[PDB]
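First comes the structure, then the notes that go with it.
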Amino acid sequence: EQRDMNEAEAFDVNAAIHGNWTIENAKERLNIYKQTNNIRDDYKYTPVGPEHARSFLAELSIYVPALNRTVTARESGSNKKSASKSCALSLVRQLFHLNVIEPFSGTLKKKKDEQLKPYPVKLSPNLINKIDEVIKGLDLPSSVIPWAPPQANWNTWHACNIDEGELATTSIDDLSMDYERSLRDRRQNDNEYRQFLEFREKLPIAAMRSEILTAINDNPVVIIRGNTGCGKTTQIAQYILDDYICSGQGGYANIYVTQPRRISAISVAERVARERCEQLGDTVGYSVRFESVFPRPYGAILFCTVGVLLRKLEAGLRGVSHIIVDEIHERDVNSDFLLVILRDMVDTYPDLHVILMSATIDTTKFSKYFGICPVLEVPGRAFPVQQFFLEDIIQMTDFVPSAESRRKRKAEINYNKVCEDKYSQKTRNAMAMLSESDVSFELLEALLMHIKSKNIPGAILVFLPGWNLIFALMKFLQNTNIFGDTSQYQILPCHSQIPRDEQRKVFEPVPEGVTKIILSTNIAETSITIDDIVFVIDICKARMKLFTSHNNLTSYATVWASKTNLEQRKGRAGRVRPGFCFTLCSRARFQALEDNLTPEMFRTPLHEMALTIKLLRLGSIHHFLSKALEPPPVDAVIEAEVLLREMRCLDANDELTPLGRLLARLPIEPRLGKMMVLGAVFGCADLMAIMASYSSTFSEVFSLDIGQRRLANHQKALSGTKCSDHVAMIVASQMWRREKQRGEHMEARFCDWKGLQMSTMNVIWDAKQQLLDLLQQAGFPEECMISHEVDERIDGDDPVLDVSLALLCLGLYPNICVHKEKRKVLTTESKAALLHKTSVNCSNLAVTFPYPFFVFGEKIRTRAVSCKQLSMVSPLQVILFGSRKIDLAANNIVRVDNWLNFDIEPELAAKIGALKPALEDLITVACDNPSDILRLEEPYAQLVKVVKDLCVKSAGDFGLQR
RNA sequence: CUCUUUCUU
Ligand SMILES: Nc1ncnc2c1ncn2[C@@H]1O[C@H](COP(=O)(O)OP(=O)(O)O)[C@@H](O)[C@H]1O
Ligand SMILES: [Mg+2]
């Protein structure tokens, strides 16, 4: 079977920009190039995707001697074959971009067939003549980011004049003297602070302390490398601040600190606040999304995630004295972005000091990055830890694989059967029987039971790939007789999309006689510290998001963690007392793990980050990314540039239009930002914002019970006769708002009854409120964002909701599909796909829907391309908002996006299609004058009126029985 | 058949 998967994966969307290079000729061209340049390199099919979903992966690595670069690729696949095709296409496109191969120009082929039957659409005479009048009316057919030392009457964090309080005649010198006197008095009198310094002097970092300061005082860029638990993050900023205060210059110090994760930043800020024996928000503050406590403008340490600093960079960095980047080894997009921006900072302004601190980096690489900068190694760690591997526990608890899986069970190197002959025979058989991709719950239960038998107090930490395995393990352990006793063991998950209360529950102490088992993803990997952690159990798997750009496919892959991730998870233990680190993989597998995971820049879209580049005015995108540490593939850069230019956020000169600036200021996908602005023009910004926020969450609203492959009848009614996920999400959020407003326990019981997710609703509402606030900041009047109650039970027409569903087509372009029966739909160019089990439109019967056109939010690959966040849309909405060009096919059939066929009058088709440039002009004029969107010239008011009349559900149901 | 790595004043 599964020819449909090959047909769907061969699909291409952006072959036009890359010189007509597609899958069908990419492998041939790559083979020809390799033969010509006598390159003997070959694919590295890296099997992944566990075993119930044996996907694969692939990665060539051709080397271009002439230019001296090394053009490389990394792609996903559902069977070696397809991946290799995608990798070859990426490599060929990249090699084309630096002009080493001529653009393709000959011929491909056409199989089409299966052409879909036309869908008749008719419009009422009043609608047509209104469109005619509307058409007649609308006459239709670089600089340097600045820096400055701290100044009087200026706030560093807010970058605004104070003009308030009694801090007007207070100079910097007087403030520094007051700070020095206060610090001396605190040191002399308070005994808790003195005890804290007595503890701090015992840390290894103290032995290096003095010389570290010298480096900071002699070189703008300093790299610090040391073992985990040696006290870098909570000590370096304090050392700098205390030196500045004691040296009579306490008012001239401002030390930013950047943490890779929210919980890490919060925990480190709290620990710094406790170490100075002071309340939060006075000297040390933190600023993460949806939670910010700010310290005094002078002599303060601010902990913020990298994205927060990137958003702060728009206002400039006037008044900062030091910037610290922790966990630089993360290699993600924001870290490298901040690295380039900080290099520019140091080069332009030598007074600013930048300190890079981490535990496991290539010191030579980052030193040569900054044009040779000092690197200081901190020797020694806090306490030693004992490390074990899978075969060690197998010998060390006499575990035997269950007969259960022994038969339930029923050339890639399987390291689980390779081990030293020092160990016993039965241990070797037990190690060999276990598979690699899957995990064993019997193994974990036996290991935890033996740890209990060890009678060593302390928390247990289990690192897991994702939510599914975490909650499956929670359910499995809860059913056990021993671990089900809440008085003996307490199990806490640690996930970013879990409620914030549960995230903070991982730091609070537990009562006597109970052991805390924390099941975490890689959120608990870096820089956090829990006092009672003694045991770290590493499953050695990490999940990443693979994005195939040529077919616009997304997937989640559970791949083996690198050695750096394992070393950091090991370092999470043994910070206050010696412990154990049980790592679950063979010693051969441990030796076979990659050094570091691939950086995010090589496997992520760059449209948002290129837009941010243009916002802060660093210059051309291509040159800026050529200045980056690890240059992203040129094809991704050109795809981002074309995506922004085509959507009109950049003019012909690659400059920033006001729409581009406004979309840059929003924390949303640029397409979602344009869609939100259009929703604001039509006076439906509340629903528009909440719906856009649900389309950038990667979380689920409805929680199908473990296994059930459909929602049910409580949840599948929220959607109501609309048969759309977004209307159901709106109804659920509207009910949940009232339920919370009447009680928090009411919120919990409502979420239990209706089968929702409390954390998903909270994050969606918070993102929607932030979007509304930012839209208000730009000048859009509040009258455009009044909350509109949605009645999903009403069938027929609803202007606001229908125009919202129509604007979805513009916001989720080109994610459109056509349903046939049961769960089978066709995506663009008629590629077969399945409706996901979570979506409310999934059905086991051969039921039919009124309008067979859908727009979905995500296209996830599994063992069958699946779709996510579906919503039904009328043909008129699709024609208006879901295509760029509309043409005329044979026998008078209108063709949309070269794959949709409509039976509609060509004259009226041209009439309706002429409105899209008018809509672009409306967006431009609305973003130009945000305060003047609700009042407009008469032609644009008529345009809005006819668009509202066209976006009705039954606007094209005249004379049709349907 | 596995709905949910991290981040965005
Ligand atoms: N909750 C806590 N209880 C006791 N000690 C702590 C706690 N949090 C942090 N510490 C101590 O503070 C130090 C901070 O180390 P840190 O600089 O975060 O390590 P790294 O340099 O790897 O980030 C650690 O050595 C740890 O012993
Ligand atoms: Mg290394």
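Quick note: numbers on chain A are straight from Swiss-Prot, i.e. 145-285, 323-591, 607-1158, in order.
Quick reminder: no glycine exception, Cβ is built from N, Cα and C everywhere.
Database features, via Swiss-Prot:
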| type | residues | note |
| --- | --- | --- |
| DOMAIN | A:169-241 | domain 'DRBM 2' |
| MUTAGEN | A:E172 to A | Slightly increased binding to roX2 non-coding RNA |
| MUTAGEN | A:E195 to A | Slightly increased binding to roX2 non-coding RNA |
| MUTAGEN | A:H196 to E | Decreased binding to roX2 non-coding RNA, leading to decreased localization to male X chromosome |
| MUTAGEN | A:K225 to E | Decreased binding to roX2 non-coding RNA, leading to decreased localization to male X chromosome |
| DOMAIN | A:394-560 | domain 'Helicase ATP-binding' |
| MUTAGEN | A:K413 to E | Abolished helicase activity |
| BINDING | A:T414, A:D507, A:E508 | Mg(2+) binding site |
| DOMAIN | A:639-813 | domain 'Helicase C-terminal' |
Practice prompt. Work through the binding-site residues one by one (A:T414, A:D507, A:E508) and name whichever has its CA nearest to the CA of A:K225 (mutagenesis position).
Written response: A:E508
Item to complete: Sort the residues of the domain 'DRBM 2' (A:169-241) into helix, strand and coil with DSSP and give the three counts.
Response: 30 helix, 6 strand, 37 coil
Item to complete: Note that 15 residues are unmodelled after A:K591 and before A:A607; then state the distance between the two Cα atoms in Å, as a whole number.
Response: 19
Practice prompt. Show which residues of the chain containing A:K413 (mutagenesis position), separated from it by at least 6 in sequence, have their CB under 8 Å from its CB.
Written response: A:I386, A:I405, A:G407, A:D507, A:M538, A:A540, A:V559
Worksheet item: So around the Mg(2+) site, A:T414, A:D507, A:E508 aside, which residues have their CB within 8 A of the centroid of those CB atoms?
Response: A:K413, A:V438, A:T439, A:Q440, A:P441, A:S445, A:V449, A:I505, A:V506, A:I509, A:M538, A:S539, A:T722, A:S723
Discussion item. Quiz question: given the mutagenesis positions A:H196, A:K225, which has the greatest number of C-beta atoms lying within 10 angstroms of its own C-beta?
Written reply: A:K225
Worksheet entry | Through-space Cα separation in Å, A:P285-A:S323, 37-residue segment unmodelled | 38
Worksheet entry | For A:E172 (mutagenesis position), nearby residues of its own chain (Cβ under 8 Å, 6 or more apart in sequence) | none
Worksheet item: So which of A:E172, A:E195, A:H196, A:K225, A:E508, listed as recorded positions, have a Cβ under 6 Å from an atom of ligand 1?
Response: none
Worksheet item: What number of additional C-beta atoms lies within 10 angstroms of the C-beta atom of A:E195 (mutagenesis position)?
Response: 10
Worksheet item: Cβ distance under 8 Å to A:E508 (Mg(2+) binding site), same chain, sequence separation 6 or more: which residues?
Response: A:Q440, A:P441, A:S445, A:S539, A:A540, A:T722, A:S723
Worksheet item: Relative to the Cβ of A:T414 (Mg(2+) binding site), which residues of the same chain, six or more apart in sequence, are found under 8 Å away?
Response: A:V438, A:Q440, A:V449, A:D507, A:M538, A:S723
Response to the item:
In all the protein chains shown, the tally of other Cβ atoms within 10 Å of the Cβ of A:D507 (Mg(2+) binding site) is 27
